Every structure is written in C-alpha cells, then in structure tokens.
Amino acid sequence: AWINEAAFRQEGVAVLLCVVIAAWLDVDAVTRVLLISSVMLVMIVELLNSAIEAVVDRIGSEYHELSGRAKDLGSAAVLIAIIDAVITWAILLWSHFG
Amino acid sequence: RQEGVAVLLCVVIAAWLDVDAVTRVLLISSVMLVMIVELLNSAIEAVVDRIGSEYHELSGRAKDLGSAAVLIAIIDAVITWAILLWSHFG
Amino acid sequence: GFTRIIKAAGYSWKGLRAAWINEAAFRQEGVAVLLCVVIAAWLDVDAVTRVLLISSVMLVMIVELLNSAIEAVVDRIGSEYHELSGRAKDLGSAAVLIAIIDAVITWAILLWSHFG
Ligand SMILES: CCCCCCCC/C=C\CCCCCC(=O)OC[C@@H](O)CO
Ligand SMILES: CCCCCCCC/C=C\CCCCCC(=O)OC[C@@H](O)CO
Ligand SMILES: CCCCCCCC/C=C\CCCCCC(=O)OC[C@@H](O)CO
Ligand SMILES: CCCCCCCC/C=C\CCCCCC(=O)OC[C@H](O)CO
Ligand SMILES: CCCCCCCC/C=C\CCCCCC(=O)OC[C@H](O)CO
C-alpha cells in the first residue's frame, strides 16, 4: 500500500540499483556484503523513520514540540545511515578500482 | 522467546565455522541487526496500541512500514549468509 | 526532489542539535563515536576492517536516534505511566544496547586480530 508513493519509489529504486550494481561488481565476498548491507540499511532506517512519522501524524495535526522532535530525530537517523553508506562505498570502491 | 533461539543458533553456528574474524563479525551482526530492527518495530507497535485499539489509516501504515523494515533486515541477513558461506565453501 | 533533500537535511540537523543540547549522555556518546571514527580512519587496517569499525559505531548512533524518536513520541502522548509506554521504551532501549554491544564486540574482535 505504501510502495505506491513517489518518495518511497525514488528511494527504493536508488537502493535497488545499488544492490544490482553490487551484485555485478567483481569484488570479493565481504566487500559485496558490505556494499549491499549498507544501502539496505538506508532503506530499513527510512522505513522506521516513516513509521515513526505515521505514529506522530496519527496523534493529530496539532503541533507539539516533541512531535517535531520525533520526526527530526527520525530524519537524523536516516541521514547517519546515508552517510554510513556513502562512506562504505567510497572506501571499498576506492580500495578496489583505485 | 524463540527469536533468541534462532539468534543463539546463528551465533553458535557462526562461532563453530572455521571462518576469519571479519566473516564472523558479518554473520553475527547481520543477525543482530534483525533483532535490533524487530525490537524497534515492536516498540513502534507498542506506541500504536498505546494510542488506541481502534483502527486508523495511519496506525496500520506505521505497522506496515515497521514490518517492511524487519523483512528487509531479514533479507539482508539471508543475502549476507548466502554470499559468505558460498565464498567460504567456494 | 531537490527540496525533499533540503527539507530532510534541515530536520536532520534539528534532530542532531536537539539530541546534543538536551543530554550530556548523548554528547558523550557523540564524542565516543567521533573518536572511534577518527581512530578507525588513522589505523593500519585493510578497507573492509576499516568499514566495519566505522559502520558499527555509526549503527549505534542510528539506533540511538530512532529510539530517541520513539521516546519523543511516547512522551508526547502522555507523562502518565502506562504499560505500553513503558514497554515501547523498554524495547527501544534493548535495541540501543544491542547496537552498542555489537560495536564493542566488533571492535574487540577486529583489534585483536590486527594487533594480537
Ligand atoms: C556507484 C553508485 C553508488 C555510489 C554510492 C552511494 C550509494 C548509497 C547512498 C545512497 C542510497 C540511498 C539514497 C536514499 C534516497 C534519498 O536520497 O532519500 C532522501 C530522502 O528521501 C530521505 O527521506
Ligand atoms: C555442512 C553445511 C554447513 C553450513 C550450514 C548453513 C546453515 C545456515 C543456517 C542459518 C542461517 C540463517 C540466516 C538468516 C538469519 C535469520 O533469519 O535470522 C533469524 C530471524 O529471521 C528470525 O525471525
Ligand atoms: C562522519 C561522522 C558523521 C557523524 C557521526 C555521528 C556523531 C554525530 C554527533 C553529533 C551530531 C551533531 C551535533 C551538533 C552540535 C551542536 O548541536 O552544537 C550546539 C549548537 O547547536 C548550539 O547552537
Ligand atoms: C546510480 C546509477 C549508476 C549508473 C552507472 C553506469 C556505469 C556502470 C558502472 C558500474 C557497473 C559495473 C561495471 C563493472 C562490472 C565488473 O566489475 O565486471 C567484472 C567481471 O566481469 C564480473 O564478473
Ligand atoms: C536462499 C538463497 C539466497 C540467495 C541470495 C542471492 C544474493 C545475491 C547477491 C549477489 C549476486 C552475485 C553472486 C555473489 C556470489 C558470491 O559469493 O560473490 C562474492 C565474491 O565475489 C565471490 O568471489
């Protein structure tokens, strides 16, 4: 039901492409696992974030400081996850094709 | 809890196999990740239920989203074990 | 598309800033994580090992943030004791601890192999 939204689609596709790319690369096994897991974690974390966003919104439209805060914190996690993935790919591919 | 059974076993098997430390860290973390995601999913369910037993579009949305996260974590785990065991026994 | 990023980035900054400003323990964890990343970056190890040392402490930060987000929600609903509120927090806290243990182990194991 949730898959049919422009934000999740654009997100799922990026990750999915990375997994596909990671499956084609001529890298050793552990590197391949690290390339795939890192981007999948992005998707996992984004899903939990959106889940939290849903709960907040479920409570209602009336703004509360802690409502904004839960979403910010959620967003921050997605950001750290993405940075983790960027760092992971950078280090492992530089090592490999550099 | 039978998740810890599945978990301990994965930890046992990973401990038993003659793999290097890096491989062993990945076999274990991939399983630990499923547990972290499940506990966070469960926490989100706890909150959805704390708000009300009554149905709401957004309450089900939250639960579907958390559940999809657990699934992706499980898939990540299966892929990790497949790839590493294939390579270990390659 | 461009704005989704810009918006989310700004929320992310507010989240980090809020977590930092509100708890000493969060700041101290941030210091620990940053020291760990820096050490991992300045260490004579292969790339995969470097990535594991780094991603393991990052995960700690990720689960810390998600869990604090859940706490924010619980606290938002009511200050009153409620079984499901205590439970949400208990579960979330379990998650954070596992992430931390996984990290300590990951570093213990990998640093043993390299140095020992
Ligand atoms: C060689 C190609 C890959 C290079 C390495 C980098 C790949 C891994 C990094 C990112 C993939 C996930 C991106 C998520 C989509 C996104 O931006 O979401 C923004 C908002 O929607 C968040 O709410
Ligand atoms: C002679 C043969 C030796 C090799 C035998 C290989 C056996 C592999 C056994 C287990 C791997 C499991 C990977 C998925 C982890 C997972 O699913 O975590 C549990 C949760 O999903 C529970 O909800
Ligand atoms: C590669 C490392 C990426 C990050 C790794 C994870 C650790 C992140 C640690 C802290 C998050 C940002 C903290 C912001 C600092 C802050 O709030 O100062 C006070 C001012 O706001 C007052 O006006
Ligand atoms: C986000 C969009 C990215 C778009 C990128 C476009 C350019 C293609 C780059 C890499 C693909 C893999 C290419 C290398 C495959 C490779 O290493 O193959 C060796 C062996 O033959 C494998 O068995
Ligand atoms: C129940 C079975 C689940 C099956 C899940 C499929 C996972 C797809 C991942 C990679 C595709 C490429 C194949 C990877 C094989 C492999 O070990 O690659 C590492 C090293 O490159 C080896 O040298």
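Residue numbering in chain A adheres to Swiss-Prot, whereby the residues present occupy positions 25-122 in order.
We read in the header that X-ray crystallography, 2.2 Å was used to get this structure.
Keep in mind that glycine also has a Cβ here, set from the backbone N, Cα and C atoms.
Among the mutagenesis entries in Swiss-Prot is A:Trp26 to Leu, noted as: 23% of wild-type activity. 41% of wild-type activity; when associated with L-19. Classification of A:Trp26 (mutagenesis position) by DSSP places it in coil, neither helical nor stranded.
The divalent metal cation binding site annotation in Swiss-Prot covers A:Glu29, A:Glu77. In the shown protein chains, 21 other C-beta atoms lie within 10 A of the C-beta of A:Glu77 (mutagenesis position).
Under DSSP, A:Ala31 (mutagenesis position) is assigned to a helix (H, G or I) in the three-state scheme. Contacts of A:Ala31 (mutagenesis position) defined by a Cβ separation under 8 A and a same-chain sequence distance of 6+ are given as none. Mutagenesis annotation in Swiss-Prot: A:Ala31 to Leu, described as 93% decrease in activity; the structure shown retains the original residue.
Residues within less than 8 Å, Cβ to Cβ, of A:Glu70 (mutagenesis position) and separated from it by at least 6 positions along the same chain comprise A:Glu35, A:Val102, A:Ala105. Record note (Swiss-Prot) on the mutagenesis of A:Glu70 to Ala, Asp or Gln: Loss of activity.
What Swiss-Prot says about the mutagenesis result for A:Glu70 to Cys is this: 50% of wild-type specific activity.
The feature active site, proton acceptor is assigned by Swiss-Prot to A:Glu70.
Swiss-Prot lists A:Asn73 to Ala, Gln or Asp among its mutagenesis entries, and the accompanying note reads: Loss of activity. A:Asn73 (mutagenesis position) falls within a helical segment according to DSSP. The C-beta environment of A:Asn73 (mutagenesis position), restricted to residues of the same chain at least 6 apart in sequence and closer than 8 Å, consists of A:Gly98, A:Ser99, A:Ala101, A:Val102.
A:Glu77 to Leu appears in Swiss-Prot as a mutagenesis experiment; the accompanying note says: 51% of wild-type specific activity.
For the mutagenesis result A:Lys95 to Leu, the note given in Swiss-Prot is 54% of wild-type specific activity. Counting Cβ atoms from all protein chains shown, A:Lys95 (mutagenesis position) has 22 others lying within 10 Å of its own Cβ.
Within the same chain, no residue at least six positions away from A:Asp96 (mutagenesis position) has a Cβ under 8 Å of its Cβ. Mutagenesis annotation in Swiss-Prot: A:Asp96 to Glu, described as 76% decrease in activity; the structure shown retains the original residue.
In the three-state DSSP reading, A:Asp96 (mutagenesis position) counts as helix. Here the residue is the original one, while Swiss-Prot reports the published mutagenesis A:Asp96 to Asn with the comment 27% of wild-type specific activity. Inactivates wild-type subunits. Almost no change in activity.
The recorded positions in question are A:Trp26, A:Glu29, and the one with the fewest Cβ neighbours inside 10 Å is A:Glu29.
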